[PDB]
Amino acid sequence: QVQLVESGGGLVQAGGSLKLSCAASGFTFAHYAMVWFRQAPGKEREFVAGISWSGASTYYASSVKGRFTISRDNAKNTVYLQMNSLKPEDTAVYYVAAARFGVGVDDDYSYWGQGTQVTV
Amino acid sequence: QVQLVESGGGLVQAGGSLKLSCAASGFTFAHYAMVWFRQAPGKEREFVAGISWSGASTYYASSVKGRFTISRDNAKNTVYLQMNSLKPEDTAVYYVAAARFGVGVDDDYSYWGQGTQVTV
Amino acid sequence: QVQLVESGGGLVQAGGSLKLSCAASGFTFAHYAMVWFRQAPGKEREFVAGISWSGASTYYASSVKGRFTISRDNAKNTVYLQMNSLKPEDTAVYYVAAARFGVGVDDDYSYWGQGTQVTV
Amino acid sequence: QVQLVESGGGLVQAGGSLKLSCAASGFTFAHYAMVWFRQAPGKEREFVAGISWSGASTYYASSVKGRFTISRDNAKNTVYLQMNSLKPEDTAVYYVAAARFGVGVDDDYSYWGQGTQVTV
Amino acid sequence: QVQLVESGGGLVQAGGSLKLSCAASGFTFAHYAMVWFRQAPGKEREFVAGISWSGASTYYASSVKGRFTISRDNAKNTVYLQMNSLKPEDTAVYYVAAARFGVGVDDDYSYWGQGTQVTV
Amino acid sequence: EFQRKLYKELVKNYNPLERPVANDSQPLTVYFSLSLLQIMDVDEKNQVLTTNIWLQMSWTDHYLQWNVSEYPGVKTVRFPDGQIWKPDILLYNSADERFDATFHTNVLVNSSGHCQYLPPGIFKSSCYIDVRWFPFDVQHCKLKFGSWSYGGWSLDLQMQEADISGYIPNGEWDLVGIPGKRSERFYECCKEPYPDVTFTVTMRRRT
Amino acid sequence: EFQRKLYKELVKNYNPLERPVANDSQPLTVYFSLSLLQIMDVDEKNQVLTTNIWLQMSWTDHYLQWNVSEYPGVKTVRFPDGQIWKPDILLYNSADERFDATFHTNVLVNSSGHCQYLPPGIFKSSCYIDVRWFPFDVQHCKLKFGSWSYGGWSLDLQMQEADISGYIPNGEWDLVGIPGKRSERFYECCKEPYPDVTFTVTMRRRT
Amino acid sequence: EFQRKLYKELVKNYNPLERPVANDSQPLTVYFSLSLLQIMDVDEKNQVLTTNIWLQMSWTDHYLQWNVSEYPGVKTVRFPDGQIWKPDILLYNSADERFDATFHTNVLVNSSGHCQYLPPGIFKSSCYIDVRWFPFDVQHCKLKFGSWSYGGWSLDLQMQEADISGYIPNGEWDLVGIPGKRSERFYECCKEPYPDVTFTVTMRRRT
Amino acid sequence: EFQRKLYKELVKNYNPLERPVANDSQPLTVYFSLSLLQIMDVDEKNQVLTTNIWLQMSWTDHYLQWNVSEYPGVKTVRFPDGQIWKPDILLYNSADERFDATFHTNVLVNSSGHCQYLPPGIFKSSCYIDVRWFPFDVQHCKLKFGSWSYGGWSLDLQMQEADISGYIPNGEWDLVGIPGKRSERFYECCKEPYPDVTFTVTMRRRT
Amino acid sequence: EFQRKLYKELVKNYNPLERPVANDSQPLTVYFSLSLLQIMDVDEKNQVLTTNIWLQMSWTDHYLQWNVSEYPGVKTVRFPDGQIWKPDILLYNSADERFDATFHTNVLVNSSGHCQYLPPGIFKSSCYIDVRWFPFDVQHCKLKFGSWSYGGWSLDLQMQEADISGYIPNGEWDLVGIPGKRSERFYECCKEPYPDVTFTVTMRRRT
Ligand SMILES: *[C@@H]1O[C@H](CO)[C@@H](O[C@@H]2O[C@H](CO)[C@@H](O)[C@H](O)[C@H]2NC(C)=O)[C@H](O)[C@H]1NC(C)=O
Ligand SMILES: *[C@@H]1O[C@H](CO)[C@@H](O[C@@H]2O[C@H](CO)[C@@H](O)[C@H](O)[C@H]2NC(C)=O)[C@H](O)[C@H]1NC(C)=O
Ligand SMILES: *[C@@H]1O[C@H](CO)[C@@H](O[C@@H]2O[C@H](CO)[C@@H](O)[C@H](O)[C@H]2NC(C)=O)[C@H](O)[C@H]1NC(C)=O
Ligand SMILES: *[C@@H]1O[C@H](CO)[C@@H](O[C@@H]2O[C@H](CO)[C@@H](O)[C@H](O)[C@H]2NC(C)=O)[C@H](O)[C@H]1NC(C)=O
Ligand SMILES: *[C@@H]1O[C@H](CO)[C@@H](O[C@@H]2O[C@H](CO)[C@@H](O)[C@H](O)[C@H]2NC(C)=O)[C@H](O)[C@H]1NC(C)=O
Ligand SMILES: *[C@@H]1O[C@H](CO)[C@@H](O)[C@H](O)[C@H]1NC(C)=O
Ligand SMILES: *[C@@H]1O[C@H](CO)[C@@H](O)[C@H](O)[C@H]1NC(C)=O
Ligand SMILES: *[C@@H]1O[C@H](CO)[C@@H](O)[C@H](O)[C@H]1NC(C)=O
Ligand SMILES: *[C@@H]1O[C@H](CO)[C@@H](O)[C@H](O)[C@H]1NC(C)=O
Ligand SMILES: *[C@@H]1O[C@H](CO)[C@@H](O)[C@H](O)[C@H]1NC(C)=O
Ligand SMILES: *[C@@H]1O[C@H](CO)[C@@H](O)[C@H](O)[C@H]1NC(C)=O
Ligand SMILES: *[C@@H]1O[C@H](CO)[C@@H](O)[C@H](O)[C@H]1NC(C)=O
Ligand SMILES: *[C@@H]1O[C@H](CO)[C@@H](O)[C@H](O)[C@H]1NC(C)=O
Ligand SMILES: *[C@@H]1O[C@H](CO)[C@@H](O)[C@H](O)[C@H]1NC(C)=O
Ligand SMILES: *[C@@H]1O[C@H](CO)[C@@H](O)[C@H](O)[C@H]1NC(C)=O
């Protein structure tokens, strides 16, 4: 019963803060690198953040580095995206992908979440 | 004469229930894993539900688990999708794909159905 | 000078009949499986009908079986699509593809026609 | 400095004539098969004409054969598309592709031109 | 912390000049060929300029050669695009891609930048 | 045509690495039997027996079933080595430098998915040579076959009597016989059986 | 060019695993004939015959036809091993350690789809050696060829007379001849014929 | 099914070229032990020892772990050569023309990722033959095994006692024993250890 | 860089199965010449000649041309076996068990597309041994080379004189010479020539 | 992890066919040196020398550089044969039937891109045997190594002294020595040098 449930989305003003949280179930969370993708309404998916399976490597998109912070908690099987100073182009459905022992940037993902809409 | 005929679609209100049924012909139904895909009007196809060829494994999308229930009847060569508490984003053409001895999630499908439109 | 010329399209009312005919030239017609694809205006191409290179196997889409009938005449190098009881969703440009010794359903096509618009 | 410069486009009435010419530079023109593709505004690219690297084989699309004539001049490194009796659907940006020793129909192209807009 | 930061975009009139500059970090700049891609709003990405990893080979699109000039500075880890006599179709988000020891035209890129919008 | 359709469809979702069983918790039954063609050499200094043997392994691929009515004229199918799963039945006491003298032929599958595999080979097997009744010695050379990596409950190896209908008599050794025996061996860690089939060729020195 | 077009088109929809027949319910006719080049060795202790043989298999690929007018200058085509279907004709009574001494050369196909296959080889075959007329013995060594997995009604194996025009005489054995015979063998389960071609080389000991 | 799912998932992001360690700064422990089956030849002119040996290498693939509950009935998995990482343990003093007499069998991995590799082989090793106590000579033939390209701190090679339970006695040499010893050798450039395992077979000439 | 660009571009549209000719109706000229290095063995019982030979085949690939100015520093290119078209020149009267003793080296192509191929080999060829002037016999061993599947009008095989500059004298046979001759042989069905090059090594027995 | 990232990134744009040089107009320096392990056979009838040799080729791949800080714990990388460019250094005067006795091991590359290649082999080389001082003869057997297709200005072959630290003494021949010499040979068409390294093993017959 592999499931990736995202939460914490909604409406924010510019220069705000939001803590997106995704809970994983049905698979070994510590064995998978967990990354955040975004889908803007009429564009294509793009990488936002990614953390390695060991949690020792975090990779952020150039458009978001310094503002977004990806983290993981293996005890609660959770992936956190702490976003600070959001901006109008940070408006999309954010959803989480999981890759088996992935590095965190270029990986073949196995499980995909539903996603939460955030609007700026 | 491989054919996958879907039926049971139509108009429903939110928090309703619908039993979609797909009948298969022209191929050994018990040898194929049967999955449900949906096509929203201006988006891409996405997995909704899937049952293994043996019927011992059911996989649901994170957006729909708990509400939708996939089942199969090999005697009547039928795949059932029992949907409870539908929601406005559950509005699409639902069509059934068949994969030879597939697991039920990631498979190379061989036969595709026409599809029934459901609107919430 | 491989050419696939389709003809017989136009405007029809619902529950009508149309005989689309495609003439082939420049290649051995008896060595190729000949299939009909359709392109609705703002959607993707999809299979409608297909006949094997030997003409002993006809495959129809589930949305059209019983109403459409594909046939071939090797003497005149012609592929016929006899459509009965057309329906509003049978409105598209219909064009013919040729696959070398193809089965008639899943094949790598070599030659493509121009297409005739039919509207219901 | 591989460059493919197209010229000769513009506005024409139906049943007219236009001579599109593409000049090539930066590569051995006699070693490449030179083909014409078109891009209509809201559709996909499609093959219009093609000449082999030796110039002994010309392939035209079924929609355009008899009306368009592809030719090549290796002395001036030029590809000519002589269009007669243009039609409203012959409205697109026409651009030239080059394939190394290509046959002229199905080839892996290496160099692409900019393109000239023609409107009917 | 691989990052490609583009800067120098904005609003320009026709027949103007703009010097786009992209700074690279987190990877060996001298080991990567650095190219400029553009994304017009409702079209696909396309190559504009490219410089080899050694800086001894510059490749420009046929639509832009003579007007745009790509250069690189390995001491400052910077890629420069000097654009002269811009034109209305030179309106897009310009972003930089990096390919490991790439030639500069056809390469598998590893790192992508964010991009700067220029309008003519 | 129908053969083309069947060949395209049979490999839709097929992993050669996976045991072709409907249920993963029960073993696949593999029937094993050899055919002796001739005893080529009995090396006494290096305790090695060289024989011509045609192996025969029969199993059931649950994934290679099809309808004869839906595929007229195609009641059988051939798959080369490496495209479908095959049992890893090897000669344990083999003294060949390559350790695998089998020539990998095509596996034949019929409509019910029954797979037949007939590898010919010139097998060099380790056989203790007892020379103390030298002019009238009878020697029992064991040919021990088994799955290299599968045990019981996964690959149930069953035995069929070897046939000597194609045997070519040797000018030095007389084939008294070749009876087969199926044995099960157990680890200390688990109660998992490990089956094997030993064909004990009995030869008499010709005087 | 036209050869490039033909090579690209011929493999559009081609499965090497499928028998190249228009109708799957009738056999493909394969004509088989060997060419003896020289008898290299007649081993008497190990009953093995070593010979140089060029096989010749001719069949018809229904999928490799093209128009010479549409492809000027290209009236023939070559396909390496593994890219097109080839008959699995093997020497049944072969005593070679690899069991297949054939060197897989390219298959030659002409405009009508006729495929020619000429594998050279140094064949080691099992031959019972009778030594009781030792100074004047005539020996009949059988070379038995057949399809390993195809039977009748699928692969109709036909025989052509072997040619000894390139034969190199041996210093110990005189080639009395090499007549071929086509035989059909039947299972009990089915009425399906199984054809084979046996070339019986007749040799006389040279005194 | 579950085996199909596991086989598809285990190779999602897998590079056979990469050492299967969670942390790249610590070595992977590989346990090595050989099984002597028989001493086939002791060549005295060419100082070469020919023996039948089954190697046994056990390590831990961090990338081949799975949940038995999530994959019922699938507690083990097999991977052929070239699809997963294997230690490059070779016989350094090997006199074989191919230098690698091992037959590459499948690697067996269980739910915790523990990989077992059992290559059989007929090993030809360089052994100095001392013939000065000719009728009563005892010879120490060294079989030196080690990683060809990995050193210490990357591939920690550990030794397990060799077993002679399947040994077949030789008619000319008596196996006094086969003790193993793990040694570490150092470069001048770095303090990086290089481990190796030498099994010194002790044989006595039989009189 | 320029070499990377050239290697990527040269294989854009390239089929190794296609003869590299601009016009398909005219033959490709292949120049053939061998280099004798040493005569290793002259087998008299089995009429076989064993020699060390370096073949040299030169042709022109019309598809492997490039501009040195456009690719500075890259005036030559190497292609391994199987990536570009090579002539199927084989030794017809070869008695080797593999029938092809050539070691497939890389083909060297320069800016004009000229391809050079230098396969070394230890060739075992069928040679009738005449022993009736035994102490003073001169033997003519023919090495017959030709295209296996191409004939005239497709592969024009031309001859170049063999060089013995690297010849190593033999202790039993004196190399009188090795002249080459190009011959054309014709079928009855067509007027299509079939060229071949025969190098007739002339040896004298050393007394 | 970092090793996975490095292995994925190193093959982003990599062609094994291309010489790994930053500038295509200057040669890549390849350092060559052999290690003699033992002289196995000195064949006098067939003028062939059989020896155990470990080659050592060191070069610099400009494309296999990485940052140790960016890839912590990964200071080295292994690439199998066929995935990265390797020098085509072969033994010119080799009498082996395969002509290449090297066992293709993995190439080891460190952070600066320095590639080390250590192929073991049992080399059969052509050596003129002079037997006229038979009881006290000293023989100079030349082992000539060079690039098969690269010349000077592309592959600069440099020599390093051979080491005999692992030499195993022979019972018939005493190793007087093995000095190496680098020579350059020139064509008439061009001034392009062609380097080669000849190691002349000097042996004395043991009395
Ligand atoms: C396909 O092959 C199988 C196996 O030969 C046939 O099924 C039976 O299999 C058992 C053993 O598994 C044999 O003992 C029987 O003799 C087989 N029945 C026969 C030969 O009639 C099966 O009949 C074959 N044909 C089809 C269409 O499945
Ligand atoms: C192509 O090859 C075939 C076979 O060699 C030729 O067709 C005939 O085939 C039969 C046997 O199948 C032979 O007995 C005839 O002699 C062949 N006719 C000939 C050689 O004229 C065919 O002619 C060849 N050429 C073409 C263009 O198909
Ligand atoms: C999988 O295999 C491993 C290794 O055999 C088992 O784990 C233990 O491993 C150590 C050495 O690494 C052995 O000494 C122990 O005896 C092993 N424990 C046992 C055999 O109980 C592991 O138990 C096996 N099974 C699973 C589910 O991981
Ligand atoms: C490339 O190689 C060819 C062939 O060696 C050179 O062209 C001439 O080829 C003929 C035979 O085809 C030889 O007889 C000539 O000697 C060659 N001319 C020379 C060696 O100058 C060609 O010159 C080489 N170089 C280039 C740049 O094409
Ligand atoms: C990587 O390997 C190279 C080569 O061994 C080291 O660089 C020097 O290389 C020259 C020859 O190219 C040697 O003579 C030196 O001894 C090498 N320096 C050493 C060993 O310190 C290099 O140091 C190695 N390590 C790194 C990180 O590049
Ligand atoms: C498989 O076998 C197990 C045990 O024999 C049984 O419990 C299960 O129901 C079977 N079927 C499955 C897992 O689909
Ligand atoms: C498929 O097989 C079933 C039973 O095996 C049979 O009833 C059915 O008719 C077959 N399909 C066709 C198209 O005949
Ligand atoms: C194939 O042969 C069968 C039997 O001879 C025949 O009934 C059929 O019409 C043929 N053609 C096909 C199956 O297309
Ligand atoms: C193709 O072949 C047919 C008959 O075999 C012939 O009539 C036709 O002219 C050929 N095609 C061309 C383009 O000539
Ligand atoms: C890996 O090991 C190093 C040194 O032992 C240690 O510093 C580091 O924290 C470990 N974990 C990593 C790199 O994730
Ligand atoms: C996966 O394993 C954990 C512990 O190893 C266990 O608690 C969990 O129940 C397993 N998953 C399932 C679906 O049972
Ligand atoms: C090829 O050769 C033929 C005959 O020699 C000639 O007629 C033709 O013009 C040449 N060129 C082509 C086919 O492009
Ligand atoms: C390409 O070659 C031609 C003649 O071979 C030469 O004139 C031209 O300058 C070359 N290209 C370049 C870029 O120099
Ligand atoms: C490469 O070498 C040539 C000659 O040594 C030199 O002219 C050139 O500047 C170098 N660098 C390049 C081509 O990038
Ligand atoms: C990469 O290497 C350079 C010098 O080799 C060094 O200054 C830099 O710190 C390294 N990168 C990182 C992330 O440390």
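Using Swiss-Prot numbers, chain H covers 24-230, in order.
Positions of Cβ are set from backbone N, Cα and C atoms, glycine also.
The feature Ca(2+) binding site is assigned by Swiss-Prot to H:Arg42, H:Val44, H:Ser172, H:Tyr210. Sequence-distant contacts of H:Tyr210 (Ca(2+) binding site), defined as residues of its own chain at least six apart whose C-beta falls under 8 angstroms from its C-beta, comprise H:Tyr217.
Swiss-Prot documents H:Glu120 to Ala as a published mutagenesis change and attaches the note Decreases permeability to Ca(2+). No effect on permeability to K(+). Reduced to three states, the DSSP call for H:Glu120 (mutagenesis position) is coil.
Long-range Cβ contacts of H:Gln139 (mutagenesis position) within its own chain (separation 6+, distance under 8 Å): H:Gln79, H:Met80, H:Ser81, H:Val130, H:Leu131, H:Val132. Record note (Swiss-Prot) on the mutagenesis of H:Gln139 to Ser: 115-fold more potently inhibited by the alpha-conotoxin ImI; but no change in inhibition by the alpha-conotoxin ImII.
Cβ environment of H:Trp156 (mutagenesis position): no same-chain residue six or more positions apart lies under 8 Å away. Secondary structure at H:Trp156 (mutagenesis position), taken from DSSP and collapsed to helix, strand or coil, is coil. Among the sequence features in Swiss-Prot, the mutagenesis site H:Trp156 to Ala is noted as follows: No effect on ligand-gated cation channel activity.
Swiss-Prot documents H:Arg227 to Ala as a published mutagenesis change and attaches the note No effect on ligand-gated cation channel activity. The number of other CB atoms found within 10 A of the CB of H:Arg227 (mutagenesis position), across every protein chain shown, is 13.
Counting every protein chain shown, the Cβ of H:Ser172 (Ca(2+) binding site) has 18 other Cβ atoms within 10 Å. Long-range Cβ neighbours of H:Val44 (Ca(2+) binding site) (same chain, at least 6 residues apart, Cβ-Cβ under 8 Å): H:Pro50, H:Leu51, H:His85. When secondary structure is read from DSSP and collapsed to three states, H:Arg42 (Ca(2+) binding site) falls in the coil class.
Distance from the CA of H:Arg42 (Ca(2+) binding site) to the CA of H:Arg227 (mutagenesis position) is 42 Å. Other Cβ atoms within 10 Å of the Cβ of H:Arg42 (Ca(2+) binding site), summed over all protein chains shown, number 20. Within 10 Å of the C-beta of H:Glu120 (mutagenesis position) there are 16 other C-beta atoms, taking all protein chains into account. Contacting chain J by the Cβ rule (under 8 Å between Cβ atoms), the mutagenesis positions H:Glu120, H:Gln139, H:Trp156 reduce to H:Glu120.
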